[PDB]
Amino acid sequence: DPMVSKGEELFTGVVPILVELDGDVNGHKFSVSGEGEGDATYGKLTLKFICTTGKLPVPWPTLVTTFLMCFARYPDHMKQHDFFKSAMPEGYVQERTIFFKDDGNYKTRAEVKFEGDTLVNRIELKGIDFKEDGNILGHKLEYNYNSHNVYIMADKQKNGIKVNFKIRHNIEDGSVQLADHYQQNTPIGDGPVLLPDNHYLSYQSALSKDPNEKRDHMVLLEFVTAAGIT
């Protein structure tokens with residue numbers, strides 16, 4: 001497939017990644033920069049994030065889904081279903097609303113595209129109606145992360161996709177904080193893209209710290225694999 005070749009060929013090896021986030025949650029302002037690399041052949045991403053404005057006013061785990069679905073490993077028999085790569089190099093816009101149960105919401109807008117050889121994720125995030133002393137602004141979430149399926153469907157009339165899933169963040173008392181995610185992606189360019197049958201991505205995420213780093217930061221390792229079209 002002379003289309004399944006173009007975006008694909010862009011991802012065949014290890015690709016440098018840059019991430020930039022402008023944030024404002026309940027008027028608490030912050031910026032984050034991330035760097036690392038993705039290897040879509042194995043669905044592998046390695047990233048480190050720094051809050052460049054000082055203290056991150058929200059828990060690092062809450063930003064994991066916001067901080068690269070073009071790095072998913074699509075099985076060969078599911079390559080016609082890979083919208084994310086099909087939109088490259090011109091890229092795509094990824095929008096979300098994330099509803100924290102019994103608390104506030106994040107609304108995000110991102111552009112994901114190549115800048116030269118580097119795959120870049122530029123993000124603006126606004127959250128509102130957070131509780132000052134709730135699990136998010138009150139930093140009550142554990143520094144860890146659970147594995148989660150992400151369900152994709154075509155959004156045929158917007159020429160893109162819709163993605164919906166639930167994240168449960170472990171709270172330090174042993175309970176969980178639900179983060180209900182609603183997502184839409186649409187290509188930046190006017191050229192053809194792959195519009196997938198229903199399927200899902202399996203995500204595994206591992207959080208850590210860099211022992212030499214004094215800045216407020218997070219090290220993220222992720223594995224991601226498309227499935228559900230047997």
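FYI, residue positions are counted from 1 along the chain as it appears here.
Determined by X-ray crystallography, 1.4 Å, according to the entry header.
Cβ atoms here come from the backbone N, Cα and C positions, even for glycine.
What Swiss-Prot records for this protein:
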MUTAGEN   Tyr145 to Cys  In mut1.9; shifts fluorescence lifetime from 3.03 to 2.74 ns
MUTAGEN   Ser147 to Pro  Increases fluorescence at warmer temperatures such as 37 degrees Celsius
MUTAGEN   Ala206 to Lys  Abolishes the tendency to dimerize and leads to monomeric fluorescent proteins
MUTAGEN   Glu222 to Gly  Suppresses the 399 nm excitation peak, leaving only the longer wavelength peak at 475 nm
Inter-residue C-alpha distance, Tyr145 (mutagenesis position) and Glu222 (mutagenesis position) (nearest angstrom): 11
Number of Cβ atoms other than its own within 10 Å, given for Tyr145 (mutagenesis position): 21
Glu222 (mutagenesis position) - helix vs strand vs coil (DSSP): strand
Distant-in-sequence Cβ neighbours of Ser147 (mutagenesis position), under 8 Å, six or more positions away: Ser202, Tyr203, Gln204, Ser205
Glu222 (mutagenesis position): tally of other CB atoms within 10 A of its CB: 22
Residue pair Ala206 (mutagenesis position), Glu222 (mutagenesis position) - Cα distance, angstrom, rounded: 6
Count of other CB atoms lying within 10 Å of the CB belonging to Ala206 (mutagenesis position): 11
